[PDB]
Amino acid sequence: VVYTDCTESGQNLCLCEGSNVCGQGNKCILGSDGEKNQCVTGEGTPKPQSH
């Protein structure tokens, strides 16, 4: 499937490290401070179809 980037931090199932999806049980922190998209383990909300 083709996925899209994350719009908020603490979301999963979205592109984060490039075309690599932030897999389930991991969530993407959108940088808040010139930082880049960072997918880390934990848990997060699934990105809804359009915000």
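Each residue, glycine too, has its Cβ placed from N, Cα and C.
One entry in Swiss-Prot concerns the mutagenesis experiment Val1 to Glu or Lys. Its note says: Strongly decreased affinity for thrombin. Long-range C-beta contacts of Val1 (mutagenesis position), restricted to its own chain and to partners at least six residues apart, with a cutoff below 8 Å, are absent. In the three-state DSSP classification, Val1 (mutagenesis position) falls within coil.
For the mutagenesis experiment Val1 to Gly or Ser, the note given by Swiss-Prot reads: Decreased affinity for thrombin.
Swiss-Prot documents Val1 to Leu or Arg as a published mutagenesis change and attaches the note No effect.
Listed in sequence order, the same-chain residues six or more apart from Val2 (mutagenesis position) with CB atoms under 8 A from its CB number zero; the list is none. Experimental mutagenesis is annotated in Swiss-Prot for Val2 to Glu or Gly, with the remark: Strongly decreased affinity for thrombin.
Annotation for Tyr3 (mutagenesis position): same-chain Cβ neighbours under 8 Å, separated by at least 6 residues, are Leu13, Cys14, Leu15, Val21. Under its mutagenesis entries, Swiss-Prot includes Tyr3 to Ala with the note: Strongly decreased affinity for thrombin.
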